[PDB]
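Pasting a structure below so you can have a look.
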Amino acid sequence: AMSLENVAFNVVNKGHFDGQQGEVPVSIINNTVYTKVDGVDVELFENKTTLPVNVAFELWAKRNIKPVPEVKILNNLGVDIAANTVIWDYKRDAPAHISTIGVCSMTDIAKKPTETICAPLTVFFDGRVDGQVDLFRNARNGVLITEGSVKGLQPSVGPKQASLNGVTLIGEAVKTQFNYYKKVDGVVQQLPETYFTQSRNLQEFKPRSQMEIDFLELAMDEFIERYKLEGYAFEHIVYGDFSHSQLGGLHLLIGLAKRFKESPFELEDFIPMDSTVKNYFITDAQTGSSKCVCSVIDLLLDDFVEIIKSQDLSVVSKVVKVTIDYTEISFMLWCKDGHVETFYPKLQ
Amino acid sequence: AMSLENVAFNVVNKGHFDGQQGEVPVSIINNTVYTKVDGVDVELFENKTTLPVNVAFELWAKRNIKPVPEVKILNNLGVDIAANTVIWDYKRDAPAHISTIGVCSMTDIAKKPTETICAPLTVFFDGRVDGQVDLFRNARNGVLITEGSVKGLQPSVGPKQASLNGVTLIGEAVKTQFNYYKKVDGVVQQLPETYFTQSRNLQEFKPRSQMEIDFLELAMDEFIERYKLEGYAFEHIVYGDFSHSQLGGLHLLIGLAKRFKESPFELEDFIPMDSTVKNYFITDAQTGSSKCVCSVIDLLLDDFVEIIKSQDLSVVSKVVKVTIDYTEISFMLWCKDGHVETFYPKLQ
Amino acid sequence: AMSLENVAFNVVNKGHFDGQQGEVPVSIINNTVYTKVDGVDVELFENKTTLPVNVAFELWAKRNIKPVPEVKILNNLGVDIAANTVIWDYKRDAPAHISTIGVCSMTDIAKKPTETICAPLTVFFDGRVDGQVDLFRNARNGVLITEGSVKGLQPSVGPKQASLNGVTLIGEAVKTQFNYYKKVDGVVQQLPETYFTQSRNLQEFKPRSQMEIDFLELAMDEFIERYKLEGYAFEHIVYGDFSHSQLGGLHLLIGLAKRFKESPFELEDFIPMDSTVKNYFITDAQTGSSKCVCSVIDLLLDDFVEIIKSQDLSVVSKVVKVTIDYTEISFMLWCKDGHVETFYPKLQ
Amino acid sequence: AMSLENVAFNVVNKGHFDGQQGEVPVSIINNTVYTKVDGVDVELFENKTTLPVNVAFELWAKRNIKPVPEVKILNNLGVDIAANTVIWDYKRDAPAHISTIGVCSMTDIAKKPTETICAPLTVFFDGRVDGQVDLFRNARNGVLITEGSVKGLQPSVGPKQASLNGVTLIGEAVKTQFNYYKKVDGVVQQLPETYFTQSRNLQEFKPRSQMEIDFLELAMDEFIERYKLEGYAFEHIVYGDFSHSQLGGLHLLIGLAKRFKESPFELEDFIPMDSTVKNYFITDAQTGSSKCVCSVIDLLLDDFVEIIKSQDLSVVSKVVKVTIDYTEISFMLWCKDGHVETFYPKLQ
Amino acid sequence: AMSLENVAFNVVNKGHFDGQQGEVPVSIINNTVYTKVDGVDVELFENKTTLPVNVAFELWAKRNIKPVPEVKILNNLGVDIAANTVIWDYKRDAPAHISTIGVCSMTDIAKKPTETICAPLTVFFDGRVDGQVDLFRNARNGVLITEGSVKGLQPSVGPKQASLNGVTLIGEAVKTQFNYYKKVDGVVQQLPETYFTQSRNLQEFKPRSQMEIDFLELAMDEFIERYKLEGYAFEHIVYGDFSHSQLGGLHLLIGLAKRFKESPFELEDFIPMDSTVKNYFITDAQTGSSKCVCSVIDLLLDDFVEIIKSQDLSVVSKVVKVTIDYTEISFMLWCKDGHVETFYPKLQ
Ligand SMILES: Cn1nc(C(N)=O)c2ccccc21
Ligand SMILES: Cn1nc(C(N)=O)c2ccccc21
């Protein structure tokens, strides 16, 4: 017996939908859900989605509260819908997927992923839920995550980090590193060799290697000398050039984090969504150097060094394709006299 | 187990709230309630009230579907709230009362009218519901309607007409004429002798006496002669004067109905609500004669003739108080040389 | 180059979307689309749909302006989506279907009905458009209308009437009677033998047979005598019983139309959508007789007489299934001593 | 001391803004203004404008309640703003002009039309208000109406009809025929000789000449014979051709009114505003004959006959410019062998 | 070919409007603009203006992305509109000006500033754009900024800082110090001698002189002694008095910044807009000392010392007018026995 009042009761008493019986009085005004507490209204939810307020409230209450793959990974793997859960997209304040399976009567296209409507869709399956590894076996299209091995299936080791209630973290008390499996038209795929983005924040950036510790601690010329990076344009690409009106390079998150410690800057996230490569309209506060579309990727500095050192530097310009987060990322590589001039995630 | 989805189920299947178990998917967008039918959204309700949409939807679904007193009568009797029902005000598309008793969790001030919060409020009681006459005997303040005798309680015969789902009618298959009773501060109050407004429409006006048939059929001078109305200013008051820029008189609904048959006119209902006396900004289409505040009352022509013929015509101006629909209506009576000049419901 | 301003230009200059190049300034405020004319905003469209205002405006501008099947027929045939057109539902002021094919970038699930997403959906095809009969032959699921013969395809003669810009009519200058064809799972399905509802209004009801002329002109007892309808409960079913608080029978539109000429009544259309059988909360103004759920069907009186006279009258109660508008309508037939007591479209 | 509560007080007590002191409690929710009456909210105004609700409420309360020129006339004369009044556009439910002079603090561009901001704007002046003829003499740009002679100013006799509170009428108790005057760049402009549209409705159309009575009463062939209209294509232009899918002609309101008596039809007013020529998407209910853009003008049939009989019929196609409501209306005249084929207000 | 979809395409791909061809699907819901990215909606813009959402989205996309004068400077100079650009007011999240010239079809009053509508308006001209110095030469009213000298015009050196995408900064990689020119009625003005506000933030306050470094580093009594400020009430005016319920003085930003390092406080910006003097409802968290209207100005401490030391201290109270940011700021100076008691930006 699903209801607005029952969903609200669960949110008030359990912090989310927990299948508990009960009802609380609710008022809906514009895009906000309120509940009466001692005669006064208390805001439970503000709808930031394009779904009707009561529908969005229910999907948000029914969000997955276990560590789940980051939306950018699910998107890159072609996930269309999730089996009997809601992957909440905290970057968009909305459901990661248009439709649901066995979650909400307004958004459900099926109650079970075995229904023929789900056969063409790449359904997300969670091996931590009983019967989902078997539902993936019977699924024509799908992506499966597991914590351990699956008999007869070769795994693709996913990223170390997962999203837990919108907090991207590498789990110590919970497992966040999953094995990934994918099926297309009934055939188990061999997932490609991939790098993973590190999903760090600018304000709380932490190095994850000795090279990253050295980048943040040493001065530009000492670091470039120590790691033999002369001729690889790290001065432009990673450190950033703030001497002209157009901000030069600054495409690796670690470089932005190093700059942030000394001088602040504005990053306008004009397409706010989870993605492998992020585009920002940056304005450096100290210098006034700015760039409308500054593509930024958070790779481990060692992985970025490996990518750039594995390229042919003999052509003026070329597209360099690198598998990152299971997707093909195109980079633009610009060279002159055997040295790099610039290397950036291609704006297309 | 009250819920938005259960209220919607009742509306879809029973035409209103009928206490039936069940749920239908609902979407709320802005001020409208929708339900999915054959894959598409069908509008169930549009909120025209100042309450939250889901709350107004529930009160409207729980509206009283039996003949009930017209809102103007309840207002005139000082009714604040109803016992365990919703009197829906079809003229305002809203609940006739702010709060409820045992109806909706968001608007309820009590579950039963015996609760101390209800003692100062004039509670409406319906003798057609088991135990409501007893609740009126125990209520400190209240208005009771019955279809018959209550032992020891002196009745007041109400109007012949009642509102059934927004249709004001004199019941033939249902009883619409009720006995009325009122209590103030624990004491049964004697309801005054009163006239009743006829609650007719301009477009479907029907005469309810031989005098009313004669007013609509006969010419002005021959009706005034037949009913000995010379010197009573019916030419001004009832027929209306359309010769000057300011429309003269036209305060009885029957006069407007007679005019409507020949020439149309605009009546701007600037305070849209049910009331004994209605104020309209009238514009006569044929002549361009207009009046910002034209007070109009729908009395039976015989009752209006009785009122005007029972007045002393020896003073220039005076207030004439007449009990109509249990309320004291003040009229302004203007005389000259023993004849009426004007007589109108006094604009406060 | 589809755009809001181009859609608005087409509406302003062509009365609808006509593929014309051009732009007009547009302002969107809340759910209304406006355009500047002589320095002031003029309303072009008010969104009554659950889609975003600019999206609903585009689908409405792109509505099919040729005579099209009434939405009740498309629904009864299981139509999910239309091929490269919008069937506008004038009863709901909304698109008859959630999604589109080659119409609008926001609602499109495909550009052509040959795309694999369309295979499971029943696509509506219009033989009057070049290549649509061929697309139906290749579609896994679909409904096709034509003005003539399709080689080798067994036709089903549809209703005489079609909807032209929201006006249901039997075409004299245009063809409104189509041949219908349906495919399920790649296989042409034989459409059943069916009656058709007449799609008439209560206020402008016109008889379409000598029997219907006789029902409206003749008194109840003489019509029943002339057409040998004694023992078939037409007094209850068709004429209606207004003697008790619950309105009896009154399930045929013609009976409501006959009553409407003498006494008015309120019909509350609580699920406002096009359907073969309509449910109304009726309140008779003359008597106060009312019914929360009064199922009403508009059959030709001759067709209803044929249905009722073709039933076995020897059982107390039974479900009578009749194909109407291609759908199986369940009726409840109640008999006593070989005569009908009641016969009504069964309330689910 | 202008205020929302004071405006509301004036509306409640005076039917409009009347400069009276006082305040009533007001609640604003979404686009509606409410006031408390007997403990419940009563709707005073619903904003259908693109202005903020409280601002639109004030302009509507301050609307001119005297007969004023119809908005189509003011527009045709290039009126930008009114001097110290609001011309309310009842066809758009909005102010006819964006800005005000001495009316409302939010919309005012000036308190008096003598302010330099008003010099480039064509200000509407009303000679019925003291000092407005003088303000017109001093205005650089303006339109003046008067009920009589202004010394030395050559008058233009306007239409017989004016708008009084949204009712277009020819005044009997008030004057609706004004003298018009216009100034451009400090210089009094000679207004051209013009025809006037009759501003009639389809549903309440009344003939205003013996020819118009003869058009409505007589059959097509006998009217054309009586008025010697053979070869002028009245069969197409005025009567309308409903034999093909595209509705032919039907450009004079009187022809639509004649058709309306026999068969109803839908007129979609897709640009809802007052204009000399109106464009409708028409659908004839009887035949299914339709036209996306059907230009309709309401001229007196005698005036239309005079216009068409005053044209040279020797060229295949040409633009015929006719001054109507002070504006140049372009008509398309199509001839063959010395006879008219079609003549219609040219679709721009 | 301007369009909503084209503006959205530019925002998605270029970070702002860049004149690029292309379209993306857009949905408008309430006041938010979304775009579809891989089947899900992504928020592009939330309207915080009083303009229609699609219009505000276009002006925001077309905002000037070069360093521009701060809105307080433009306002103080009487700028009404900008020539072919949008000065976006980041403090109000809205366009700094009501109308535009050659920017957006809904807000444009002209395509070029040479149009006669622009002659009375003080048009903002940017010498960094080709032809704008010449358009200022031909403009009757205007303000011109340049980076270098203009032949024949004497410059007014503006502030060192400018706004770059809402970040107020003193440019190192870009020029932010402009020469200002102003014309009124065709005559080049001699701009007055002025101080400039420093436009610093409380949280990231940086000293811009040795005196400012000393104010932040030294204790109150050491600083007052070093700079000979005894008898100038800096203890009250600049440091602030937190000993009584009403917070005393605290009118210079540097004093608030010094306090902020030790104890936090709430500044309620009740009129959120860019202005030379800002008014805050301050509440000191440590003491509970508060003030409803605390006027705060950010002057360089040396400039404030120069202003206060250049006043006559012999009268109880007087208005001291100081040109700051080209506007006349009134200060209230209160003295006793030849010493200052208080000196503050006058609340009027
Ligand atoms: C070997 N194998 N294990 C699985 C599984 N655990 O889901 C599966 C699924 C499809 C095809 C082969 C498979
Ligand atoms: C001498 N002079 N230079 C300019 C200019 N560059 O705009 C100008 C403008 C108006 C009047 C005199 C002027």
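Counting begins at 1 with the first residue displayed.
Even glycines carry a Cβ here, placed using N, Cα and C.
OK, Swiss-Prot features for this one:
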- E:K291: active site, for uridylate-specific endoribonuclease nsp15 activity (ACT_SITE)
- E:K291, E:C292, E:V293, E:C294, E:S295, E:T342, E:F343, E:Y344, E:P345, E:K346: uracil binding site (BINDING)
- E:64-189: domain 'AV-Nsp11N/CoV-Nsp15M' (DOMAIN)
- E:206-345: domain 'NendoU' (DOMAIN)
- E:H236 to A (Swiss-Prot position 6686): Complete loss of NSP15 endonuclease activity (MUTAGEN)
- E:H251 to A (Swiss-Prot position 6701): Complete loss of NSP15 endonuclease activity (MUTAGEN)
- E:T114 to I (Swiss-Prot position 6564): In strain: Omicron/BA.2, Omicron/BA.2.12.1, Omicron/BA.2.75, Omicron/BA.4, Omicron/BA.5, Omicron/BQ.1.1, Omicron/XBB.1.5, Omicron/EG.5.1 (VARIANT)
- E:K261 to R (Swiss-Prot position 6711): In strain: Kappa/B.1.617.1 (VARIANT)
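Buried or exposed, and what's around them? Tell me for each listed feature.
Long-range Cβ contacts of E:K291 (active site, for uridylate-specific endoribonuclease nsp15 activity) within its own chain (separation 6+, distance under 8 Å): E:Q246, E:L247, E:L250, E:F281, E:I282. DSSP gives E:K291 (active site, for uridylate-specific endoribonuclease nsp15 activity) a strand state.
If you take the C-beta of E:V293 (uracil binding site) and look for same-chain residues 6 or more apart in sequence within under 8 angstroms, you find E:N279, E:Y280, E:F281, E:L347.
Sorting the domain 'AV-Nsp11N/CoV-Nsp15M' (E:64-189) by DSSP state (H, G, I as helix; E, B as strand; all else coil) yields 16 helix, 41 strand, 69 coil.
Per DSSP, the domain 'NendoU' (E:206-345) is made up of 38 helix, 49 strand, 53 coil.
The Cβ of E:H236 (mutagenesis position) lies under 8 Å from the Cβ of E:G248, E:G249, E:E341, E:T342, each on the same chain and at least six residues away in sequence.
Long-range Cβ neighbours of E:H251 (mutagenesis position) (same chain, at least 6 residues apart, Cβ-Cβ under 8 Å): E:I237, E:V238, E:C294, E:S295, E:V296, E:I297, E:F343, E:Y344, E:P345.
Within its own chain, E:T114 (variant position) has E:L135, E:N138 as residues 6 or more apart in sequence whose C-beta sits under 8 angstroms from its own.
Cβ environment of E:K261 (variant position): E:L216 lie under 8 Å away, each six or more residues apart in the same chain.
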Mind checking which of E:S295, E:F343, E:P345 has the fewest other CB atoms within 10 A of its CB? They're the binding-site residues.
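If we count Cβ atoms within 10 Å for the binding-site residues E:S295, E:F343, E:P345, the smallest count is at E:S295.
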Assuming the binding residues for uracil are exactly those in the record, E:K291, E:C292, E:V293, E:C294, E:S295, E:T342, E:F343, E:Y344, E:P345, E:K346, what is the maximum CA-CA distance in angstrom, rounded?
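Those residues reach a largest Cα separation of 17 Å.
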